[PDB]
Structure formats: C-alpha cells, structure tokens
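Peer 1: One structure follows; several queries about it will come next.
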Amino acid sequence: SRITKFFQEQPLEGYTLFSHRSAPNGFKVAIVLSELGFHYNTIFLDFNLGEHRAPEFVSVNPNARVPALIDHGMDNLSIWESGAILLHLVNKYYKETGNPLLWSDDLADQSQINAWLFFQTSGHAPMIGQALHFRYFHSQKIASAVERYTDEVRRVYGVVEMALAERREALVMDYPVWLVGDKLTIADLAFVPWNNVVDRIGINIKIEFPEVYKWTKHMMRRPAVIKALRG
Amino acid sequence: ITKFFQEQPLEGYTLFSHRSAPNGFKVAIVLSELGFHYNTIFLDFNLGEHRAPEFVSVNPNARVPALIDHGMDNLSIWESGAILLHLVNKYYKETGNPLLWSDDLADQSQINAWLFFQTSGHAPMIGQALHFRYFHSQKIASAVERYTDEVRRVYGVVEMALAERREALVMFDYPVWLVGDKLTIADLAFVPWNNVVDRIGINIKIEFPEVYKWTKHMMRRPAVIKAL
Ligand SMILES: N[C@@H](CCC(=O)N[C@@H](CSCc1ccc([N+](=O)[O-])cc1)C(=O)NCC(=O)O)C(=O)O
Ligand SMILES: N[C@@H](CCC(=O)N[C@@H](CSCc1ccc([N+](=O)[O-])cc1)C(=O)NCC(=O)O)C(=O)O
C-alpha cells in the first residue's frame, strides 16, 4: 500500500529514487543526482515485504529491481537500469545548462565515457554480485565458483588500475587522475559505490590497487558524494 | 594484425569480433542496418590475439567486440553497448534521422534502459549459464539452475513487455517493438543472444511466443541476414 499511495499523489516536479540501503547501483545514482544539483527523495524498498513485486513498481521498472528513477518534471517518466539513469541525467543537465558536467559535449569523449560505463554495469557489477552470491548466499558451497568470480573481479580491477596508472604516466610528460578527458565524469563515479564493497569478497583495494585507491579517495572527499552515501 | 595498424584505413570501420560472440554480431547488425561500410577481423583466441599489445590498446578489457571509427582518426571504441550508442548517435548527427534511435530524450532513456538490461542482465547470465553447463571444471546443477532460471526470468520480462505492446496495437499480424513502435538498437541487441539460448535448454518458440515473433521479424531483415 505504501508504494500504492505514493503513485496516487506524485510530485509534479523533482525526482523519486527507488533504491535499497544495500544496492550500490542505487547509491551510484544518488551520487550523480547529488553532484548535478538535482533535488530528489529516496524510497527504500522492503524486498522482504515484496514491495518490488507491487504492480505500481513493475510499471515503473518491468525488471522489478533497483534502482529506478522517476522524472516527474517529464510527465513522470520512469527510467530503470542504473546505466540508463546516469545517461538520462547527464544529458538532461547538459541540454538545460549548456555545461556537460560529469559528461562531455564531444562525441569521441562520450564514446569513451560510455565504454567505461557499460564495462562497469556489464563486467564489474554482475561479477561482484556473483562472487558475493557463492561466497555467501548459494544453496551450497562451491569453492570453484567463488574463485571464478573473485578472480574475474580482480581481473576487471586490473584493467582500471592499469588505465589509471597509464593516465598518470602520461601527465608526467598524487595529482588527481581520471578515466576520460582528464576530468571527473560519470565514468569514474559509477565505480565508487562498488569499490566500497569488494572488501566483503576479500579484495583489498588500498593494497592491491594503489591507483584505484587514490582515485576512489579523491571522489570520497567530494561533498556531493558524501551527501549521497549518507542519505 | 600488427601490419593492419600501420596500414590502417582512412574512412569506414573495422570490427574486431569472434565467430562465437553474439556481442560482435550485434555490432555487425547495427553497422549494416545503418549502412556503414566495415570490415571484420575475427581474432582466434588460440593464438591469443585478444591478449596482444596492439589489441589491448583498442580494448583494455581484452575482449570482443571492439571497433575502430577510422573517419574519427581511428577512434577506438569498446563494449558493445557503447559501440551501439556511438553508431546511432553518429548516424543521427550525419543525416538528421534517428534510425534505430530517436530524437526524443524520453524515448532515448527507454532504449538505453533495454540496452543496459540486455548487456548487464541478459548476456552475462546467458554466459554464466553456458559456462556451468559446458565448461566448468566441475558439474554443478545448482549453478546451472541459478543462471538458466535468471535468463528465463529476463525473457519473461521481455515477453511481457512485448505482450503489452501487442495488447495496445490491437486498438492482427504486425511486428511489435520495445520502444516507440519502431525498431531500435533495443530490439536488435537481443537478436544474436536469442539464437543462442537453445544451447541452455530454452525453447523460445514454445516458452516465449511474442519473443519468437519479435525475433522472427528481425531475422527476416536483409541487413540482419547479411551481417549474420
Ligand atoms: N543492471 C541493473 C542491476 C540492478 C541490481 O542488480 N539490483 C539489485 C541490487 S544491487 C546488487 C547488490 C546488493 C547488495 C550488495 N551488498 O554488498 O550488500 C551488493 C550488490 C537488486 O535489486 N536486488 C534485489 C533482489 O533481487 O532481491 C542496474 O544496474 O540497475
Ligand atoms: N560487456 C562486454 C562483454 C564482451 C564479452 O563477453 N566478450 C567475449 C565474447 S562473447 C561471449 C560468448 C561466447 C560464446 C557464446 N555462445 O553461445 O556460444 C556466448 C557468449 C570475449 O571477448 N571473450 C574472450 C574469451 O573467450 O576469453 C560487451 O558487451 O561488449
């Protein structure tokens, strides 16, 4: 019913973010939302109560997962999939102000930003999730599965590390380094919520990925980021 | 390979893929539908070409597909999702026609939603399902069930979306699409993977009728046939 009444009286403006206090993809969206100055409220869904199975929610997000965002100012447009939401945001912020904050107005740069973005949503997140699953939630213990995904997650972090190290190397010919166009974009941010959980599968970023550590730290010091991870 | 790079083309595209990568063919399909002239370089994992230095420069993730937009000073683009967004975007900027795309930000977010859904929730699960059924060191039914079920849940979502679309259309043999009653990279991104799920015991024809029709319409497209 909680979800019901809300869809009975939705704000004519602003944004509503459906998330979960455990969903990194949710906090990922909160961060961007916060960095762009977008005012919004969060509705943490109780999966225990099966609220994510509520008809009103499946309408918003047919995949019945989080995050899902509602752009009220746009006739209550519903955007699901964190990657889709990030793009909708940087695009909307750009057409409105003329400044491609956390984005780019150059086609080539966007292709670069998207690459890291899809890589994060397609190869980073799913893997951390499969690792966590066998390590902690499977119906039985399967060391080989845990090792498969743990390795993979290490492999993907190696690509990011190597990339960051490469960017640093280039500028030499603890200064902050970024994935695309020497500027903070949604590319860098997408990884932040996750970097904070991989410890749970035995990965020690600070130690095994020095570049990723500095990187995450620079981002962890931004007001908007802190605000999001607290809300 | 090494040669190719020092003797790279001035215009067009070069698609690095693999005979078994649905991801790669997804790009070829879009490349074709958009009329972009391109050549494909199939990497044999045997010789470990995808591990080679020059390729990693194109794709740090050392995976296929990767794409070189020669007209843009050999711009390197990796991750099938990003490559698709790059193509529709470039096509639109050049002709002022959102083919397989859209000029409405609302429609774009929906297309992007289905696109991310396909690349982050469809392909990864199919791939895991394949691994545990055919290539894992040990045979484990629980792992296989985990992924086959999830893939079946994903299709259900799509099947439902399409069914709701057919529902509306009827107010009756016509094609139905995910977004804007028009074919887009959102519909196309599932095509190659659709033709692969049978390898994990899923019969689309019987289990997902609307997905069967939908797939059929795309499979009958000439641009699609060629690419494949
Ligand atoms: N591709 C979608 C994936 C969304 C997704 O995986 N959502 C998960 C939460 S993030 C996965 C996750 C949850 C918790 C942790 N953790 O460390 O505690 C890590 C990852 C969910 O809704 N789960 C509810 C359910 O199905 O029951 C996107 O990026 O938006
Ligand atoms: N998120 C990336 C994922 C790319 C990816 O997974 N690439 C795979 C090939 S498609 C994976 C695949 C192969 C075969 C089937 N099949 O059904 O036969 C399905 C999927 C690769 O390069 N693999 C190198 C390797 O083998 O190490 C993207 O969307 O582009």
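What you see of chain A is 100-272, 296-353, where the numbers are those given in Swiss-Prot.
This deposition comes from X-ray crystallography, 2.5 Å.
From the backbone N, Cα and C atoms, a Cβ is placed for every residue, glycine too.
Pulled these from Swiss-Prot:
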type	residues	note
BINDING	A:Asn124, A:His151, A:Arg164, A:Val165, A:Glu180, A:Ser181	glutathione binding site
DOMAIN	A:112-196	domain 'GST N-terminal'
MUTAGEN	A:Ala122 to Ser	Reduces glutaredoxin activity
MUTAGEN	A:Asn124 to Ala or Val	Abolishes glutaredoxin activity
MUTAGEN	A:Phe313 to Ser	Destroys protein function
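Could you give the neighbours, burial and distances for every feature on this list?
Peer 2: Look at A:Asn124 (mutagenesis position): DSSP puts it in a helix.
For the domain 'GST N-terminal' (A:112-196), residue counts in helix, strand and coil come to 40 helix, 18 strand, 27 coil, using DSSP.
Around the Cβ of A:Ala122 (mutagenesis position), 19 further Cβ atoms fall within 10 Å across all displayed protein chains.
For A:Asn124 (mutagenesis position), other Cβ atoms within 10 Å of its Cβ number 25.
In the structure as shown, the Cβ atom of A:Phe313 (mutagenesis position) sits within 10 Å of 25 other Cβ atoms. Mapped onto three states, the DSSP output places A:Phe313 (mutagenesis position) in coil.
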Peer 1: For A:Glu180 (glutathione binding site) and A:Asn124 (mutagenesis position), determine the Cα separation and express it in whole Å.
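Peer 2: Cα to Cα, A:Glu180 (glutathione binding site) and A:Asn124 (mutagenesis position) are separated by 9 Å.
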Peer 1: Just to verify a number: CA distance, A:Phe313 (mutagenesis position) to A:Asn124 (mutagenesis position), in angstrom, no decimals.
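Peer 2: Given the Cα positions, A:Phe313 (mutagenesis position) is 9 Å from A:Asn124 (mutagenesis position).
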Peer 1: Which one is it: of the binding-site residues A:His151, A:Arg164, A:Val165, A:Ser181, whose Cα lies the shortest distance from the Cα of A:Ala122 (mutagenesis position)?
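Peer 2: Sorting the binding-site residues by distance from A:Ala122 (mutagenesis position), the top entry is A:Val165.
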Peer 1: Just how far apart, in Å, sit the Cα atoms of A:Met272 and A:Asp296 across 23 unmodelled residues?
Peer 2: 15
Peer 1: Go through the recorded positions A:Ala122, A:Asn124, A:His151, A:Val165, A:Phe313 for me and flag any whose C-beta is under 8 angstroms from a C-beta on chain B.
Peer 2: none
